[PDB]
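Structure record follows, encoded as structure tokens.
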Amino acid sequence: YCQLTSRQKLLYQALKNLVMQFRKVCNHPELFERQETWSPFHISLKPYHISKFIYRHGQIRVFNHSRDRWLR
Amino acid sequence: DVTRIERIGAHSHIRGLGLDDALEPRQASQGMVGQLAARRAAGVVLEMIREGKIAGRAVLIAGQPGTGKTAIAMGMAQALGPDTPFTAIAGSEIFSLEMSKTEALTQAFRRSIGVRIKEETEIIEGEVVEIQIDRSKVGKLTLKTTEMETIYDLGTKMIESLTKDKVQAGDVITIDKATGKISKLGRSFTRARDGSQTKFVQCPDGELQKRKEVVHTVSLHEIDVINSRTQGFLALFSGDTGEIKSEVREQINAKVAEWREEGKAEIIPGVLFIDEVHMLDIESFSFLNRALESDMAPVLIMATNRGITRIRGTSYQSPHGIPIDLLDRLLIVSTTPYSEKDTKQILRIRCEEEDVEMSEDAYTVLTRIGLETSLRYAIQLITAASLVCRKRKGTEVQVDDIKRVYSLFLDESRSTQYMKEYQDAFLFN
Amino acid sequence: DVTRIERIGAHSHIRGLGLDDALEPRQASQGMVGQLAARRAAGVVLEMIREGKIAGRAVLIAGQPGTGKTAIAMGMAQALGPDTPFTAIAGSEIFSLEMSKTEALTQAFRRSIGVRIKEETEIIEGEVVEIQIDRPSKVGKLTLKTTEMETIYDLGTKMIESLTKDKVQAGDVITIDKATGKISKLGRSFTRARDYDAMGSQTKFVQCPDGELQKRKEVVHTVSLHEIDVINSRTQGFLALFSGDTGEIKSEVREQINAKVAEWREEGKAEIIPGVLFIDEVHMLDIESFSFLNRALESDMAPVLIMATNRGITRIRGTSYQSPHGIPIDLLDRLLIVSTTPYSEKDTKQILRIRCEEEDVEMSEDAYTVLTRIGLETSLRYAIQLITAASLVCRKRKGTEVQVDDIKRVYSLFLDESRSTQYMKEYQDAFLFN
Amino acid sequence: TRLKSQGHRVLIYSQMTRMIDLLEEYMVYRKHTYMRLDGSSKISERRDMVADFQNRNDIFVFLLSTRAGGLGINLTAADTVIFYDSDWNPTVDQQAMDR
Amino acid sequence: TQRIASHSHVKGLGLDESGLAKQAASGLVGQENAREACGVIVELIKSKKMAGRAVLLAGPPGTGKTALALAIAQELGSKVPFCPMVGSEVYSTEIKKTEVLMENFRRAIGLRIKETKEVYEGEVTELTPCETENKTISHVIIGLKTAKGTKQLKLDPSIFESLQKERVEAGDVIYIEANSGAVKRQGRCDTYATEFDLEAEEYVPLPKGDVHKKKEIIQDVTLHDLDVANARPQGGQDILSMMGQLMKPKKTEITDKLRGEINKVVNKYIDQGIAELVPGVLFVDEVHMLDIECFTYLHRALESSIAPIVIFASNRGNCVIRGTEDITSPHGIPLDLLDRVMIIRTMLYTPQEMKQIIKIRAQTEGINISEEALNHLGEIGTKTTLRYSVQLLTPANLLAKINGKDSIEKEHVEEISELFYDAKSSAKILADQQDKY
Amino acid sequence: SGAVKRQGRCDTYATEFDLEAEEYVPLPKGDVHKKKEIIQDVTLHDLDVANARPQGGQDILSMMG
Ligand SMILES: Nc1ncnc2c1ncn2[C@@H]1O[C@H](COP(=O)(O)OP(=O)(O)O)[C@@H](O)[C@H]1O
Ligand SMILES: Nc1ncnc2c1ncn2[C@@H]1O[C@H](COP(=O)(O)OP(=O)(O)O)[C@@H](O)[C@H]1O
Ligand SMILES: Nc1ncnc2c1ncn2[C@@H]1O[C@H](COP(=O)(O)OP(=O)(O)O)[C@@H](O)[C@H]1O
């Protein structure tokens, strides 16, 4: 006499909430998925938008670049 | 039926601030009732900020706890209008171990002010009927829209961008002629026939290639982070940036001044808002004065619920929890408590906002609860009363159900009365 | 003459609690003497820990200074056994500038609980005959010899990379794991290494193994929940365990580790065993750690803990109001208090007699009268130090039996705290910040 | 595993074919050689698998089904028989064990 | 088996369908007004139409406030996220005290997301890079062999960088996904295990099924996990993401712009209907330990429209506010926050109701106690405290196992109560010997 | 300063390709070589900051920086 498990109790009790699939799923969890491939969820964020004027005149290195030359 | 990120709060029941061309507030407008002088002064401040011809002015809001001045502040923020800079912060939020209090407050003054810059760029968009590529590599594609049909030839880089993202026959996409990034907006209904089937977009209309003027507003703190850090998006979104040098900020201020002198771009003053300023350090209290005395400063409004109280850090008791130096720097607008006649009106409009059907005896007894106790407690009583009415299955809330909820939840004064009897058993009385 | 890392100490001589099978306390056993009440209660908590069916319990010990409150905790610590995990932490240790005090408390609770995992692996152990490698992937063979059987195996790419990385040459006894892939060279053969190249490298020699070449072994290990949480939190953080640089681990990772460990217990591959957390002088701990400890103890994985309190009726640090044992009433009422009765004159003679067998110092019968009187007027710790230095001066006089004159010499050399206070009152005006 | 130190023959009786396939996939990772007997493979492959059971190397077990394994013939070297569950038919356990 | 927990015997509030509180249900007795008061609260949380609500629990220590919190946690179910928090946890050296309270909301609110993934997996028969003039690799050519069939596919140089990162060689089984771009390696096929008698690499059998398979995966993630993923680039295919993966994961503050962007993308997911958002419940125990600054931020926090429901626990009466050094407030909570929170009154248990708790806990511990020992434990419990009689259950059972008795006896309870000391008696003993302390 | 900046490809070459990634600007008016007089003032703090710690701002394209 073999006792059931958590998967057999959840699959047996949750199914009653064809009936032969329960008789086939009583010994082992063939109907339900015991092993399923799992992968982490991937999320993509919208890329940052920077204006052309903010790119040309944006950085402070282009204004002081000659002053930075004098720093070197 | 779906639950949006936003849910009904205390300030969410009102939308906008009701005013008139003569600045005479209505008794009930835009969900707000009463406080004629408060809504008039706040309307004057709103028209001042909408003018935006001056800079570096402060105005304070004062009133008793429960007067809803925070609700008129959030309602003023809603009535401010889109595409205008606004920032909401609290007095306790500026304290952080990662960044100094002065760099955090100055960071708020930077986030408040913003700049509007307009550009023009050539962008192609439309449905792609066919694509051909021959491998340098030479290929040609067909761009068809409802109005016209065109054929284009691609270079090496364009062929690389095409082979990077595969596009099938008859797919509506947007091709940028500047960067070279191809983005597929959708698939045509007729061309998408015969896959994932993610989305469907109709064929675009108009000219294929147009020059669009892009209106883009950037923040001074955003530009300052972008320039200071190697990657300002990773610095700002990561939060690792802090203690930015003031020399770079001054250079950016001079360059923005040069931009305004050129006239190619314009600067838009922002609206800073500070909550619970009754408790704050004299370092920030003193720094607000000079920060407002700076050339370019946003227009701010601060809320203080408490009255005369000792400020934090010193043993001196300041009036209104603020030193006289900052008190004389700004103007104060005091709010009066709500009238009994306005209380039942607020209760009724909260019934309309929360979709609750009550009776006149319910509004009368709840009005008594508003007379003996603060209105917020009654607003918290009706919310739990609707559910008890649902358990009673009745289509209208009853005074008996209001008595059941009133028996379930007790006021702070009552909990104080029982806590006086059980206080000896409580720890550290 | 060889001295280990361990040396004689105050609580080190205790080999256990000295309890019977009935758990009734014995007067003298396992290096502990007297205090039948606290010995019996310590038996109750030891039998309770050995039961391990109940979790989330706190036991407090209180009494006068010098009653052996630490000696009892060391008694149950040594009597608990090597296979059962034990952790002894101090209130000042969990205070750190790198990580928060509550996080240190979580590291203590998750650190006390041990996890025992068994592993069965088949390894190959034998003496290498020859090693051949062909490089064009490199393919080579390895011929091994044992007294029972001589074998020949083929090597793959990763195997040749591992052996060449380990600098393995013919004539060395090595151990190769099939499933793991690790190779560990034990040594060289005497006869096979007797004839060597002119390089003449002398390192080590190992005799040829006997029996089957491939054998199945079982190696059991124990891993701490804090160790697993650091390893999996740092994303290959094996160095962060010994480095201690990790801190402020996210709670979600800890929850997932708890659920996965529960799943392992459901699978039966890994077993969970209880552990003990000893805290001494907890009265100085901040009240915030107490409020976090009361609610944090309600967890199912929270092990039983034991605290000790030296004083009573003292204000808590950070608060201006006094509380019994420097502990709030929520925690003080949350745990059981075990009071220790002060020792009597009859027990002191036996305590001082234990040092005779422990320190191997012959004591005369006349020395227990004056030494016992010094134990009555002064502290038993000062009596033990008087025994040690008295034995030093006894060796200085080269006598086998202790003489009273030597004890008077040590008593003249060292003064009690009360005496140092008496002279400190006369010279106190010249002393700084009187 | 207790029968591994013994080293007798083991036969598994499974009414469901999916349990036999999962038993082959689970037994394949354990390095345990075996053979599946069902109503799928041809009588030639089943005849070769039944004829290869004499002095079979490394195969200590056999997979069988109610009707397919209880069809007929015999298993000479088989000793230990394990039933996954009942066949929902009378005497089917004795007839399946008769092989 | 599972280790016994103090609150494990509490299965919920134990309320009927009419909302009234039964005398004994779900392992809880008494507190009919408190449980009946929570019966509307669980209907509010299950209703989800309201936000920014805080319910304070006021009661003496040991009256089951935490048992009511965890009882509601068990009543709402496993789908409703429940986040416990202690007042001492908000203090951290890495991040500010406010950032913890702000992150506890995102950690409270849960989100269910369905993701459709296309999977290409199987044995790799051939892999070769293409060569293009700038010696750069423009494209990758990799064939896939499976029991169903063989199909050659082309991959990008980034995917090739992940393959060379995984040390992928010909004859191995790999796992490739499209939208995420990550590359995994299952292992070498079992067919090649026979050529080498000894090999370090473990062998896995050849998978079955079509190479390309589209499948739906329903995962439950928290807005705080999403907020950390968007906050720091820990995961990814970038070499900088690998270096940061090697770096220590210290806590950092999240910007309000990132939070608003999260609200935007999640709002778009709700508009698409693929993602299902569920509200959470934030529990705060020992709220009197929280700082007045934390309360000051709780003013705006509770008034927020997106804030999940928060329950507070206060076991103390009038006390000095933390940091004020002067002003003392009821329940350690200032009048500003205390006016906003909703207070629930809790009453001490009666002598008759205590014995039932002692019996229920005695049965939960698995101990057989006679009626005499039950009446004695109830008597001494009413003399001092309930917690004491709760703690006296196990040791008396230990003495019963030692003496061989099947049940606890008055001599066992008398011996255990004789060994252990009550807080009152000990506090009285500290007075005589206080001079020696 | 010795710096080099690339504005874009000449407008005359824009008609050969129907689709090209490089932007096109008209031929800039003015002399090829322009002589101007610029007087720059630099505080000591910026010099001491750039020379205090390694700058690392030589190449932004580097992944290590
Ligand atoms: N003009 C108004 N009309 C209706 N209700 C209001 C109005 N102003 C405030 N309230 C009510 O006041 C509550 C918030 O008050 P609050 O801003 O906290 O007061 P205080 O600023 O004095 O603390 C809201 O729930 C809202 O229903
Ligand atoms: N039960 C005991 N048996 C033997 N020696 C003891 C016992 N209890 C205390 N001692 C001795 O007393 C000395 C001082 O004990 P101490 O650590 O001051 O006790 P407490 O920690 O209770 O103050 C120790 O060196 C120890 O050897
Ligand atoms: N009404 C009740 N019925 C059953 N057990 C209770 C009840 N109230 C409290 N308890 C038990 O008493 C124990 C101690 O309660 P505690 O958490 O200290 O209460 P509080 O949180 O009010 O201080 C808890 O483990 C709980 O299981």
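Chain E residue numbers are taken from Swiss-Prot; in order, the displayed residues are 12-145, 152-454.
Header lists the method as electron microscopy, 4.8 Å.
From the backbone N, Cα and C atoms, a Cβ is placed for every residue, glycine too.
Residues near E:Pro71 (ATP binding site) in space but far in sequence (CB under 8 A, at least 6 apart, same chain), listed by position: E:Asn332, E:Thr363, E:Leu365. The ATP binding site annotation in Swiss-Prot covers E:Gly70, E:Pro71, E:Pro72, E:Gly73, E:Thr74, E:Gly75, E:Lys76, E:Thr77.
According to DSSP, E:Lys76 (mutagenesis position) sits within a helical segment. For the mutagenesis of E:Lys76 to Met, Swiss-Prot gives this note: No effect on interaction with NOPCHAP1. The structure shown keeps the original residue.
Here Swiss-Prot describes E:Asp302 to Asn as a published mutagenesis experiment; the accompanying note says: Abolishes ATPase activity; inhibition of MYC- and CTNNB1-mediated transformation. Sequence-distant neighbours of E:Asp302 (mutagenesis position) (same chain, 6+ residues apart, CB-CB distance under 8 A): E:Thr77, E:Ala80, E:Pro95, E:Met96, E:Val97, E:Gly98, E:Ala330.
In Swiss-Prot, a published mutagenesis experiment is listed as E:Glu303 to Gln, annotated Reduces ATPase activity. Decreases interaction with NOPCHAP1. No effect on formation of RUVBL1-RUVBL2 heteromeric complex. Secondary structure at E:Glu303 (mutagenesis position), taken from DSSP and collapsed to helix, strand or coil, is coil.
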Enumerate the residues of the same chain, E:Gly70, E:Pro71, E:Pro72, E:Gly73, E:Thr74, E:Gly75, E:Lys76, E:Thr77 excluded, that satisfy the criterion Cβ within 8 A of the mean position of the Cβ atoms of the recorded ATP site; list them in sequence order. E:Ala78, E:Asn332, E:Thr363
Are there any residues at least 6 positions away along the chain from E:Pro72 (ATP binding site) with a Cβ closer than 8 Å to its Cβ? List them or say none. E:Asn332
Given E:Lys76 (mutagenesis position) and E:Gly70 (ATP binding site), what distance in Å do their CA atoms have, once rounded to a whole number? 7
Of E:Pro72, E:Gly73, E:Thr74, E:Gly75, E:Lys76, E:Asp302, the recorded positions with C-beta less than 6 Å from an atom of ligand 3, in sequence order, are E:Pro72, E:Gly73, E:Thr74, E:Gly75, E:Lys76
Out of these binding-site residues, E:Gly70, E:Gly73, E:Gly75, which one has the fewest other C-beta atoms within 10 Å of its own C-beta? E:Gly73
Would you mind pulling the DSSP three-state label for E:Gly70 (ATP binding site)? coil
Just jot down the residues in the same chain as E:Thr74 (ATP binding site), at least 6 apart in sequence, with C-beta under 8 A of its C-beta; none if empty. E:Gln42, E:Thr363, E:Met364, E:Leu365, E:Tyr366
E:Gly75 (ATP binding site) versus E:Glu303 (mutagenesis position) - Cα distance in angstrom: 13
Within 10 A of the CB of E:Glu303 (mutagenesis position), the number of other CB atoms across every chain shown is 26
Name, in order along the sequence, the recorded positions among E:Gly70, E:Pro72, E:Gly75, E:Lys76, E:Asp302, E:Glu303 with a Cβ closer than 8 Å to any chain C Cβ. E:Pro72, E:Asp302, E:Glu303
Measure from each Cβ of the recorded positions E:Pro71, E:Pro72, E:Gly73, E:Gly75, E:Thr77, E:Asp302 to the Cβ atoms of chain B, and list in sequence order the residues where some distance is under 8 Å, or 'none'. E:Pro71, E:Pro72
